[PDB]
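Read through the structure below, which is laid out as structure tokens, and then see the notes.
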Amino acid sequence: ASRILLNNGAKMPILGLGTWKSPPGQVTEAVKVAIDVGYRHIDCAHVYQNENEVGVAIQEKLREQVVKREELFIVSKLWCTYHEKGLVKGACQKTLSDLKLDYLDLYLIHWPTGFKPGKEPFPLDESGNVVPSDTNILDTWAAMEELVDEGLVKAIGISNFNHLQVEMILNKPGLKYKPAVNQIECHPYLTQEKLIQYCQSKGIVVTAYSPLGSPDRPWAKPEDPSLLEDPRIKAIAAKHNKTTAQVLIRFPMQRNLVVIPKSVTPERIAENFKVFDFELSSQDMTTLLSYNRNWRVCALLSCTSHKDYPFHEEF
Ligand SMILES: NC(=O)c1ccc[n+]([C@@H]2O[C@H](COP(=O)([O-])OP(=O)(O)OC[C@H]3O[C@@H](n4cnc5c(N)ncnc54)[C@H](OP(=O)(O)O)[C@@H]3O)[C@@H](O)[C@H]2O)c1
Ligand SMILES: O=C(O)COc1cc(Cl)ccc1C(=O)NCc1cccc([N+](=O)[O-])c1
């Protein structure tokens, strides 16, 4: 089954294309190829500074009569320097204009941490400390709600929120919209059982990012664990006559998660979609879950003093 039901009545494709680190030089072709081999879900963000070129590819394929807009599920995220109430609509409209779209299917608060407003996406002081803003999760949420009520986005959600921060929103007096999605890091080294359990028990759909371990993350150390090269996972792949990436993509799919693997390589975009023709076994699933090391690709020491830093909490 290709799509999962959101609490706003819309259906979200469970496999989408990630675009973080897809060079503007190469992401238009990536998205074009993706659409051609069946992707309908693209995960974007303003901070990825490639939304224009993503938009280029979508516009063309609409022009080519390959897909219709209603068939596409486009996601973007509000960046941290835009959490102020008065900045949210603008930030959304910039993303929309960049993507050459009239609406987004899903708009996420990218991180719970508000940063000092300005051009700089990551304002720092002088001990690697991020300069926060005097914003909070509740007021930002209300600003997102307004986006729905003005037709700019069909659904809103969060990303990198811990369970207490999700609770804050759920329990907000005067809540208009429940978050539809919480997009978090998830893979066999960070299996997220308690947070998934929590969100799923709230009717909030979970999207797994960095499902392949983000080998191209710009802060990688050669000593860090490498999922795509893990022998134990290669072994599971070979018994299924699939690649390790295919296994890493299929795994969250069988946990009722959405997954959004990134590639700019045409061969890999096509391969990564070919995951609806095999099933991981019960023994495979518990084996992969047992690799959890609580290891994060995405966690900034420069943010660990921010009041809304998400990862002090167990989950
Ligand atoms: N909400 C947030 O905070 C957040 C944070 C991180 C990521 N995300 C989203 O999640 C997406 C996925 O995560 P990610 O970009 O961190 O990393 P990922 O999807 O785990 O890994 C992408 C890396 O894997 C390589 N790769 C892809 N398919 C492969 C295959 N079949 N075989 C071997 N290598 C393969 C890619 O290389 P090539 O591209 O060179 O082929 C790229 O270097 C992002 O792009 C973004 O959309 C969201
Ligand atoms: O966030 C992503 O989607 C991918 O990671 C990116 C991508 C781009 Cl273009 C620029 C910067 C980052 C990054 O350092 N994200 C991590 C991060 C951010 C904010 C707070 C935190 N935090 O831990 O509080 C972590």
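Residue numbering for chain A follows Swiss-Prot, covering 2-316 in order.
Technique stated in the header: X-ray crystallography, 1.6 Å.
Just so you know, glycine gets a Cβ as well, placed from its N, Cα and C.
Residues or ranges marked as NADP(+) binding site by Swiss-Prot: 10-19, 211-273. Residue density at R251 (NADP(+) binding site): 26 other Cβ atoms are found within 10 A of its Cβ, drawing on all protein chains shown.
Quoted from Swiss-Prot, the note on mutagenesis experiment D44 to N is: Reduced glyceraldehyde oxidoreductase activity. Cβ environment of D44 (mutagenesis position): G17, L18, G19, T20, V76, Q184, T208, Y210, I261 lie under 8 Å away, each six or more residues apart in the same chain.
Secondary structure at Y49 (mutagenesis position), taken from DSSP and collapsed to helix, strand or coil, is helix. Counting only same-chain residues six or more apart in sequence, the Cβ atoms lying under 8 angstroms from the Cβ of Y49 (mutagenesis position) belong to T20, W21, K22, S23. For the mutagenesis experiment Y49 to F, the note given by Swiss-Prot reads: Complete loss of glyceraldehyde oxidoreductase activity.
What Swiss-Prot records for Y49 is active site, proton donor, and it gives experimental evidence as the kind of evidence.
Within 10 Å of the Cβ of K78 (mutagenesis position) there are 26 other Cβ atoms, across all protein chains. In the three-state DSSP classification, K78 (mutagenesis position) falls within a strand. For the mutagenesis result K78 to M, the note given in Swiss-Prot is Reduced glyceraldehyde oxidoreductase activity.
According to its DSSP assignment, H111 (mutagenesis position) is coil. Here Swiss-Prot describes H111 to N as a published mutagenesis experiment; the accompanying note says: Reduced glyceraldehyde oxidoreductase activity.
Taken from Swiss-Prot, the feature substrate binding site covers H111. For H111 (mutagenesis position), the Cβ neighbour count at a 10 Å cut-off comes to 20, with all displayed protein chains included.
In terms of local Cβ density within 10 Å, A271 ranks first among the binding-site residues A221, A271. Here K78 (mutagenesis position) is positioned 21 angstrom away from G10 (NADP(+) binding site), judged by their C-alpha atoms.
Among the recorded positions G10, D44, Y49, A221, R251, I261, the residues whose Cβ sits under 6 Å from any atom of ligand 1 are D44, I261. On a Cα basis, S211 (NADP(+) binding site) lies 16 Å away from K78 (mutagenesis position).
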